[PDB]
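*Asks:* Pasting a structure here, questions to come.
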Amino acid sequence: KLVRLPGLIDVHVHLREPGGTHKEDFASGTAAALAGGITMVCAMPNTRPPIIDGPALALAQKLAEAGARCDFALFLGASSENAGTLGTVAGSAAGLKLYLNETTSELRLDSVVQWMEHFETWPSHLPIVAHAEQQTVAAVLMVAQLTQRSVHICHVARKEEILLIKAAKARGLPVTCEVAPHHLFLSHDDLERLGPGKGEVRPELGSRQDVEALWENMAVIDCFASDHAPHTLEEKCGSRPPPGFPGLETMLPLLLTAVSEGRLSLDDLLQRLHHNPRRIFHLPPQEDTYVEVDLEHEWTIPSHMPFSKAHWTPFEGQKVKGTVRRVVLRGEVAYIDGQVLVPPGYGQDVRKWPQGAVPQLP
Ligand SMILES: O=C1C[C@@H](C(=O)O)NC(=O)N1
Ligand SMILES: [Zn+2]
Ligand SMILES: [Zn+2]
Ligand SMILES: [Zn+2]
Ligand SMILES: [Zn+2]
């Protein structure tokens, strides 16, 4: 007997197109999404070229429309040059992404004043999300308060961070956050097995106490999001390993296992992979869209999942219970038992749907 879930939403994926298509492209990354029970993704802007200007966004939109198999929205990225220039295209994006820790030269902000300028110029009704670790959480929260608006914190990974956000919520501040599965299901205890290259990720893997704190503070976590960050094994195992894990194909099975064990409820999962993504990012419903899962099937994660071009996974060897059997997307069968059945280009930019515009005052 299968359980019918709504179309799940992953608000944090790296699909690598343009410019990194040996790691993933829209077609392979959205195949991975569908096989993970995800019907809508929000793609990050740290591509090559990065999505930091209108021409780059226009290119990425066409590449996504041609390659995506599930629906999507595309983030814009903040740069040291683009504050006050994105007003005409801002509403067509998922939101604005700020990379506030170590990043590329194109996305690097060298001063908190540049963060302020983005918060002051980006349209006030549109989402802002930040890669903000440790004290950077507190710093970006201060900028948000100075500019009188909300912020969403990506991939919270530490006891320190979740407790800070908890304290901010207790003071009524408009902050939301997401957590990635590797910060719930892996820790320092796994670094020996992974090795130093595969184990590289930002935020880094936490201690057992960090992991425990995230679970104990589940009420503070608004969303789950994979931070699907595919790189090839050659890259992960080479001399300058890039940080990141693929995660679209493993996120839902890992979380269903936890539901099975009573660590969180099915509702808790659906708030965090459906309702709260919708409401924080003002993402539209997908008509005639659902995911059927088998909660009884026990399996072991293999050395690579079928679809991501990363062709490796840090969750190899973990025992999970729960699997995606079928996905229907806008009335068409998109996935059954390991076969993706919608072509590249089936997916659409949800920000172009009438119901997908973010409401604003005239
Ligand atoms: O901040 C980031 C970016 C990401 C990537 O590979 O794009 N991978 C990571 O581990 N953290
Ligand atoms: Zn990040
Ligand atoms: Zn995020
Ligand atoms: Zn990311
Ligand atoms: Zn519901």
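So for chain A, numbering is Swiss-Prot's, and the shown residues are 1460-1821, in order.
Method of determination (from the header): X-ray crystallography, 1.2 Å.
Here the Cβ of each residue, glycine as well, is placed from N, Cα and C on the backbone.
In case it helps, Swiss-Prot gives these features for our protein:
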{"type": "ACT_SITE", "residues": "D1686", "note": "active site, for DHOase activity"}
{"type": "BINDING", "residues": "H1471, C1613, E1637", "note": "Zn(2+) 2 binding site"}
{"type": "BINDING", "residues": "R1475, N1505, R1661, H1690, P1702", "note": "(S)-dihydroorotate binding site"}
{"type": "BINDING", "residues": "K1556, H1590, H1614", "note": "Zn(2+) 3 binding site"}
{"type": "MUTAGEN", "residues": "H1471 to N", "note": "Abolishes dihydroorotase activity"}
{"type": "MUTAGEN", "residues": "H1473 to A", "note": "No zinc-binding and no catalytic activity"}
{"type": "MUTAGEN", "residues": "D1512 to N", "note": "No change in catalytic activity"}
{"type": "MUTAGEN", "residues": "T1562 to A", "note": "Abolishes dihydroorotase activity"}
{"type": "MUTAGEN", "residues": "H1590 to A", "note": "Abolishes dihydroorotase activity"}
{"type": "MUTAGEN", "residues": "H1590 to N", "note": "No catalytic activity"}
{"type": "MUTAGEN", "residues": "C1613 to S", "note": "Reduces dihydroorotase activity"}
{"type": "MUTAGEN", "residues": "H1690 to N", "note": "3% of wild-type catalytic activity"}
*Asks:* Highest Cβ count within 10 Å among the mutagenesis positions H1473, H1690: which residue is it?
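*Replies:* Counting every other Cβ within 10 Å of each candidate, the maximum falls on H1690.
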*Asks:* Checking the contact step here: among the recorded positions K1556, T1562, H1590, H1614, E1637, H1690, which have a Cα within 10 Å of the Cα of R1475 ((S)-dihydroorotate binding site)?
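*Replies:* Of everything listed, what lies within 10 Å of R1475 ((S)-dihydroorotate binding site) (Cα to Cα) is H1690.
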*Asks:* May I ask which of the recorded positions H1471, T1562, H1590, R1661 have a CB within less than 6 Å of any atom of ligand 1, listed in sequence order?
*Replies:* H1590, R1661
*Asks:* To see if you understand the setup: which same-chain residues, six or more apart in sequence, place their Cβ under 8 Å from that of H1471 (mutagenesis position)?
*Replies:* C1501, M1503, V1588, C1613, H1614, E1637, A1639, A1684, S1685, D1686, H1687
*Asks:* List the Cα distance (Å, whole number) between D1512 (mutagenesis position) and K1556 (Zn(2+) 3 binding site).
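*Replies:* Distance (Cα to Cα, whole Å): 13 Å.
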*Asks:* Name them in sequence order: residues not among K1556, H1590, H1614 whose Cβ is within 8 Å of the mean position of the Cβ atoms defining the Zn(2+) 3 site.
*Replies:* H1471, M1503, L1557, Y1558, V1588, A1589, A1591, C1613, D1686
*Asks:* Cβ within 8 Å of the Zn(2+) 2 site's Cβ centroid: which residues qualify beyond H1471, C1613, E1637?
*Replies:* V1470, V1588, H1611, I1612, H1614, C1636, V1638, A1639, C1682, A1684, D1686
*Asks:* Cβ distance under 8 Å to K1556 (Zn(2+) 3 binding site), same chain, sequence separation 6 or more: which residues?
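*Replies:* In sequence order, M1503, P1504, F1534, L1535, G1536, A1537, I1587, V1588, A1589, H1590 meet the Cβ cut-off.
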*Asks:* In terms of DSSP three-state secondary structure, what is the assignment for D1512 (mutagenesis position)?
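*Replies:* It is coil.
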